[PDB]
Amino acid sequence: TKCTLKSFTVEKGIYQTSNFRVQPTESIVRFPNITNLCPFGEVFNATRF
Amino acid sequence: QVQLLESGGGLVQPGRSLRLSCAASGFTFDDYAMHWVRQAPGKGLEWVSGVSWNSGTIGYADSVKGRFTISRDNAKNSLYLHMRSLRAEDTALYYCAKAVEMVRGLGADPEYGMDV
């Protein structure tokens, strides 16, 4: 408050100083489950080429 | 409707080449292995060649090794069978046949069972 008023003597009252704010602590990512797949295992396990 | 169109009719003399074409209707070409089976009169069916669903040639016959050749055409749903330097002893009737087994039928690749 002293450096908010640019003064060395603070007079009786209530002085708005600053802002309070909570910070995000962790990161959450979500997606629907995976069901289909690409047919690579159908080629690499095939009997012949 | 499953229609087999076989093309390449004509007369050929021994010492030259030959070419037959298989066309299929009513089903997907890539899903089944395509085989060639021949049968001369007065004799039973006998495998002559084949090729898997993956268009992989399976080999050549014991009698005609080195001259026959087989190929697929997955783009136009067609099939080529070429006869290099035929001889008069190879005279018979050629037959085109399709497999049945649905793809990924589990423990080897489904490539057998000619039906049509």
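The residues of chain A that appear here are 299-347 by Swiss-Prot count, in order.
For this deposited structure, the header notes the method as electron microscopy, 3.4 Å.
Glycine too: its Cβ is placed from the backbone N, Cα and C atoms.
What Swiss-Prot says about the mutagenesis result for A:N331 to Q is this: Reduced viral infectivity. Looking at Swiss-Prot, the entry for natural variant A:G339 to D says: In strain: Omicron/BA.1, Omicron/BA.2, Omicron/BA.2.12.1, Omicron/BA.4, Omicron/BA.5, Omicron/BQ.1.1. Natural variation at this site is recorded by Swiss-Prot as A:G339 to H, annotated: In strain: Omicron/BA.2.75, Omicron/XBB.1.5, Omicron/EG.5.1. Quoted from Swiss-Prot for the published mutagenesis A:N343 to Q: Reduced viral infectivity. Annotation of the natural variant A:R346 to K in Swiss-Prot: In strain: Mu/B.1.621.
If you count neighbouring Cβ atoms within 10 Å for each of the mutagenesis positions A:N331, A:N343, the highest count belongs to A:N343. For chain B, the nearby recorded positions by a Cβ gap under 8 A, listed in sequence order, are A:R346, drawn from A:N331, A:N343, A:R346. A:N343 (mutagenesis position) sits 26 Å from A:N331 (mutagenesis position), taking the Cα positions as reference. A:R346 (variant position) is 13 Å away from A:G339 (variant position) when you measure Cα to Cα. Looking at A:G339, A:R346, the variant positions in this record, the fewest other C-beta atoms within 10 angstroms of the C-beta turn up around A:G339.
A distance of 33 Å separates the Cα atom of A:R346 (variant position) from that of A:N331 (mutagenesis position). According to DSSP, A:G339 (variant position) sits within a helical segment. In the three-state DSSP assignment, the secondary structure recorded for A:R346 (variant position) is coil.
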